[PDB]
2 protein chains.
Amino acid sequence: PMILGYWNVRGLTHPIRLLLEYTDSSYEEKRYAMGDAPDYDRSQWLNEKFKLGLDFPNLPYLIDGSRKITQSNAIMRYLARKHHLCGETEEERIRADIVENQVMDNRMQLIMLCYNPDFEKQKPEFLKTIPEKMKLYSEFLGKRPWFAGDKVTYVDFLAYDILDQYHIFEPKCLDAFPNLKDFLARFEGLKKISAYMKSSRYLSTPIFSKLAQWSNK
Amino acid sequence: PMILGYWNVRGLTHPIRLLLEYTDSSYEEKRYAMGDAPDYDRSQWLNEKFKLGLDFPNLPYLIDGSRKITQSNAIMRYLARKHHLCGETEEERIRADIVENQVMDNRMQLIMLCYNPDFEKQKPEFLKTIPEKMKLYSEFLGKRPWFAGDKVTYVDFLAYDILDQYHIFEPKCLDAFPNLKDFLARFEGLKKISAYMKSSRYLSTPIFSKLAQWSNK
Ligand SMILES: N[C@@H](CCC(=O)N[C@@H](CSc1ccc([N+](=O)[O-])cc1[N+](=O)[O-])C(=O)NCC(=O)O)C(=O)O
Ligand SMILES: N[C@@H](CCC(=O)N[C@@H](CSc1ccc([N+](=O)[O-])cc1[N+](=O)[O-])C(=O)NCC(=O)O)C(=O)O
């Protein structure tokens, strides 16, 4: 089987776990544990960081037979290509690229708050702008069923994830944008996904390490 | 022709300016200026940010007739597909995905440092990490002439860029790595690139905006 490595948290690997399940990939997980405050030990990871044969060691990582990958985005693309979940036309490919990249940007702005020690003072305002990001997703999506075009591609897994996290941080966000509420239910409604979500394997929260200020436990 | 907008700086758009050149693309640029301390005016950009017909407005952006792209990496990829600068086999495609993403990681680390109000005191720390970074790049490339295999592809434009900025920041960071200094010469050595570097269009520094601690001019 394949091996997926990451922190025993949701964080930025949600999209990959969803995808392995969607493609019915034969995989195993290694979920590393950090230590508690004050030191939050990383030894479980660090003891083996440099012993797996990875080009640029990091988490998440993926081992598949002789193939070893790091960089969450690269792992996504590799599975996309293996099960043919990419865009078919130049139009689709260009939407996919944009969305891949956008999600990363929004994921990071989030972290950095949820990691910003003034999480609170910063909060009110941060979520002052949560709306406008959401609006960008909505108009991009329009009336299509999937982000890239006619069928499901890798990017929907990425879009699903940040939109889910958003409506966790500001439940009242999804509100003005019904096409975003429907996407989330259509994604949640894919057979293989529905089953995963009720499984023992599923890990929705926490999103960050105990180090965070939100979804840290 | 094609239009490229970005700050009148190196920033993250160096790879694009280079690829447009290598490919003999007809294009013009809009180089937005930024006010000076203590307020750093952004209005030349802000006045049109929402009037270009872009899906997720940002800098840089590429208008190619009816195709409007944002996200530096998606612009890099649209150019690569158009000019056949992609990996040709699975191997090359995985190599490229990894490097693309790793570059962005190493670019963000530098930005975070150089924007930190504690530049002076934090630098010594950052300095210590360079040797490790460079080693990973050296060993990945090994003895191949370019990042993905026997042929130039778009990731070489991104790799060049990052390796060139770290070298500017820490002149002695590449001394222990032969293959990296050679890779830099091979790339600067390409016909269309030597020619552009001497042009009135060349812009190597500043690397950052006037609100950074290093190379803000
Ligand atoms: N660009 C890479 C980012 C991977 C990454 O940063 N991994 C973090 C987890 S996420 C993360 C992402 C960004 C930041 N951050 O502070 O900017 C912190 C974390 N984190 O885990 O705490 C990790 O713990 N790496 C193992 C290692 O470095 O040895 C990817 O997309 O795969
Ligand atoms: N993912 C994007 C990042 C685009 C971006 O953040 N652009 C900046 C300049 S670079 C930059 C600027 C700020 C930060 N930042 O972390 O605050 C990071 C970067 N960067 O290059 O990573 C900009 O000025 N945008 C104009 C706007 O938003 O209206 C891209 O790859 O194109």
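All residue numbers given for chain A refer to Swiss-Prot; the residues shown span 2-218 in order.
So how was this one determined? The header says X-ray crystallography, 2.0 Å.
Every residue, even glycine, has its Cβ placed from backbone N, Cα and C.
Taking all protein chains in view, 13 other C-beta atoms sit within 10 angstroms of the C-beta of A:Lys50 (glutathione binding site). For A:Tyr7, A:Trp8, A:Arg43, A:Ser44, A:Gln45, A:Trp46, A:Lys50, A:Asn59, A:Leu60, A:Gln72, A:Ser73, the entry in Swiss-Prot reads glutathione binding site, with the evidence type experimental evidence.
Secondary structure at A:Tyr116 (mutagenesis position), as computed by DSSP, is coil. In sequence order, A:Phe209, A:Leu212, A:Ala213, A:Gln214 make up the list of same-chain residues 6 or more apart from A:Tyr116 (mutagenesis position) whose Cβ falls under 8 Å from its Cβ. Annotated substrate binding site per Swiss-Prot: A:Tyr116, in sequence order.
Look at Swiss-Prot and you will find A:2-88 tagged as domain 'GST N-terminal'.
Taken from Swiss-Prot, the feature domain 'GST C-terminal' applies to A:90-208.
According to DSSP, A:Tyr7 (mutagenesis position) is assigned to a strand segment. Among the mutagenesis results in Swiss-Prot, A:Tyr7 to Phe or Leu has the note: Reduces catalytic activity about 100-fold. The residue drawn here is the original one.
Per Swiss-Prot, mutagenesis A:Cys87 to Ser is noted as: No change in activity. Using a 10 Å radius centred on the Cβ of A:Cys87 (mutagenesis position) and all shown protein chains, the other Cβ atoms total 15.
Swiss-Prot gives this note for the published mutagenesis A:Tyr116 to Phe: Reduces enzyme activity about 100-fold.
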Fill in: Structural state of A:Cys87 (mutagenesis position), classified by DSSP into three states
coil
Worksheet item: When you measure from the Cβ of A:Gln45 (glutathione binding site), how many other Cβ atoms are you left with inside 10 Å?
Response: 15
Worksheet item: Which three-state DSSP class does A:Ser73 (glutathione binding site) fall into?
Response: helix
Discussion item. On the three-state reduction of DSSP, what should I expect for A:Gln45 (glutathione binding site)?
Written reply: helix
Item to complete: List the same-chain residues at least 6 positions away in sequence whose Cβ sits under 8 Å from the Cβ of A:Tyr7 (mutagenesis position), in sequence order, or say none.
Response: A:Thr14, A:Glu30, A:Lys31, A:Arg32, A:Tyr33, A:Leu60, A:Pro61, A:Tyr62
Worksheet item: Where ligand 1 binds, which of the recorded positions A:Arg43, A:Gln45, A:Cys87 are close by, with Cβ under 6 Å?
Response: none
